[PDB]
Amino acid sequence: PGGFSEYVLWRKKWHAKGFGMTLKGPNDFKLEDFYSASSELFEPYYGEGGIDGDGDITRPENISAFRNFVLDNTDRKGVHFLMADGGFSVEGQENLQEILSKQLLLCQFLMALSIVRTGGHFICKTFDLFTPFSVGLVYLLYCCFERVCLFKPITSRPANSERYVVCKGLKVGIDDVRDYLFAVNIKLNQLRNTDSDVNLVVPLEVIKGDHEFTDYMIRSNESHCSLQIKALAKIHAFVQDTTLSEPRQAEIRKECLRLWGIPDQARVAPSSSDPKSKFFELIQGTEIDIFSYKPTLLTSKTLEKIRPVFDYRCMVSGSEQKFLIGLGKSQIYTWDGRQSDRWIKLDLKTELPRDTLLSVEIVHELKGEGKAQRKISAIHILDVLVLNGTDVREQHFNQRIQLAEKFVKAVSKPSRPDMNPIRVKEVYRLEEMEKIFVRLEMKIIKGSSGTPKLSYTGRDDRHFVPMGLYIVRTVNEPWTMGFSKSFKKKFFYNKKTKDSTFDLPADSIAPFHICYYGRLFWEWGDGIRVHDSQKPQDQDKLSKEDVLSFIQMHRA
Amino acid sequence: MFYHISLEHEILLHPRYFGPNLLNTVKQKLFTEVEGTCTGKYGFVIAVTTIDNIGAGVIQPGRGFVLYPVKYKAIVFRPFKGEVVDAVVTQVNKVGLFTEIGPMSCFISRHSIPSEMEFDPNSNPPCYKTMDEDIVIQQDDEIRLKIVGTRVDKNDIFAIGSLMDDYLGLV
Amino acid sequence: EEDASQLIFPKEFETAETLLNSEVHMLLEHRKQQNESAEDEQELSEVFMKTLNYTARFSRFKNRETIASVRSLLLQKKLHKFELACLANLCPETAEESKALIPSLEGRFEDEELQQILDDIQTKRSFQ
């Protein structure tokens, strides 16, 4: 049940995205029992068929499928590190544990070589390493990574054969070893229930030819053997005498928790908080009226407000703006910003970690046109305040959007096409609003009686009906961005002190409340021409040409 | 079907509500009492087109209010058994389908929906779709349903639609 | 007891005169305009709003002259009021669909004449 991932996610919050595969059944993942996290933080993928697979890592189909999945969600680079902790019951034949799980070990090393990015790390649980098969696998890891070691932590029980192999810095050009181990695993699958077996993956002469590797391997095996022998005899003596005990367990545990930075406080806090109380907890005394501010409509009378241009970013809206709070798993609630409105539970199949506070809109995404058109409701994030517990409201708007893409890439669902997608809005520089209109198309929407409707097409082959365009200021009070024609670079100018700098001043950063309060909205209703096929241009309403001309005049 | 018929209704006017203009009060009374109503024999009373004839006012013996028999052209609607009607989908459910025909709620059970149109809560809008995903019946769609029949009730003729026969489903 | 597939109507719905969706939209919008003027009169029923918006979404004949032309072209055809209104509202494109949506049109008109009438409908349909 992803205890490793529970630690990593509890320590990294929304700043980590995890991909998990394990055997289905009684020992499957338990997402709902993670102290932190959510289904859209540690996303399980069970091989061929996606979430309908069995998760058997020893199947070539599952290996290739999970590899493709991980690559598709890591910019085709792979994961920064992989952890493997595979094991199963060897009751009645415990002494043959290493042999009985040789294929599991090989498949975990192969998965490391398959999804770990260059320079990435890898930690895997092993057992006894007496056979040349396991030692050859360790030798392959030692050839593939920049540094390898065999380690047994004190949280591994001293009487068992459990240890861990720790690998850092995956080398470039390990693909031949990857293909070779894939083929070896296939042969292993073909020799099941037969009298044959793959007994060597690296010739004994090659392993012993490296004197340093063999010296380390022998010394590790022998020191672990002596410690385990002492621990086993100790357990036996404690069986033959039930009065014996270690009187130091409490103090040792205390010191270990202090050393590792693990707080000595239980899980027991279901946080069955109502969304309103949790919202007040998360805003930490910030005035609630800040969340009720309506946007300033962009008109010919308010066009001068966007005069700096470089101070602003813009995004295409598809629905009314709402606030969203995540209390863990499917306990997601939305609020429309008015003190009188109640928090409404979100009727979408999606999950999000606790202690998450977002500014979102709920968009109807469309794929295809006409009678074949499919429609999906999606959460489109406009801005972020708190994610999974760490506050980001005071960070720069682009940084909040990047951390939003961080968490949001994490809060996604490729293995569960049955879940509602979460996305960040595409943020444009105001001096580049021209790029938005290139993505506006007139498409035949299901139920429009054949009338084409204006549609904004995103990064995938989906589109939505736009309601308008938000303009958000990202530079603070009497701080503004100009463009230096001599240096061909943007610079920050302080209107009060008259100072100028090419670096980002800390006090020029617009926090969330400034960005939200100062935002403008350019509605895209009837009579407004933003695409050349729809020209009922109401002369009192700003067109795309008017706004673009104003922007061009004030870029210089 | 949207109908333009003539209907007869009787209005009770009490002497406190005569006023200087008496017939305008009757017209307002008729536009108040019968607009938006529904009867089991005449269907959804949408609106009154033109108040044609105002009858003679019979003073009820002992009572004070006068009674006006009134004939009026009216726009109404009545669901029918077997009539193919366009509709707007309001909700897709694993049990049935909530659609609307004007003000009428129409419930199309999945048992009378062919095996091709399966239900999927897994799409973000729970919808009806096939494995080819060509016909995607979801919320706020323009569909056609052949009315199996209608539950004629007090101020309600909510109907049951069909998708079993040919050319039924998404427009 | 009643059946719209074989024109089985009650005796009350014998003098029932049908209306087109665009006709209903126009008349109810005129009623809404009357409600806009002539103050000291409250809003109409929820049924009024629902029917008005419902027939506004499904309106096919955007012009009253189009309504008159369709009514003149179909009223001179040997049809019942119900069949005429259903054809002018559903607006099928193939004669097979015309006979399938309305099973009471079996043999009323020749299928080539029926296809001519459907093509006339598609000619007089105000596109959007």
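Sequence positions for chain A are given in Swiss-Prot numbering; the residues included correspond to 280-835, in order.
So how was this one determined? The header says electron microscopy, 4.0 Å.
Keep in mind that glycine also has a Cβ here, set from the backbone N, Cα and C atoms.
Quick look at what Swiss-Prot annotates:
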ACT_SITE  A:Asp364  active site
ACT_SITE  A:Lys404  active site, proton acceptor
DOMAIN    A:752-786  domain 'WW'
MUTAGEN   A:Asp364 to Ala  Abolishes catalytic activity
MUTAGEN   A:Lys404 to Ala  Abolishes catalytic activity
* Measure from the CA atom of A:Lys404 (mutagenesis position) to the CA atom of A:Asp364 (mutagenesis position) and give the result in Å, rounded to a whole number. => 5
* Report the same-chain neighbours of A:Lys404 (mutagenesis position): residues 6+ apart in sequence with Cβ closer than 8 Å to its Cβ, ordered by sequence. => A:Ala363, A:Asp364, A:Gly365, A:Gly366, A:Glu441, A:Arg442, A:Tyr443
* Counting each residue once, how many in the domain 'WW' (A:752-786) are helix, strand and coil under DSSP? -> 2 helix, 16 strand, 17 coil
* To do: For the domain 'WW' (A:752-786), find every same-chain residue at least 6 residues outside the stretch whose CB is under 8 Å from a CB in it, and list them.
  => 587, 589-592, 675-677, 793-794, 797-798, 834-835
* Structure fact -> Around the Cβ of A:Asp364 (mutagenesis position), other Cβ atoms found within 10 Å total 14
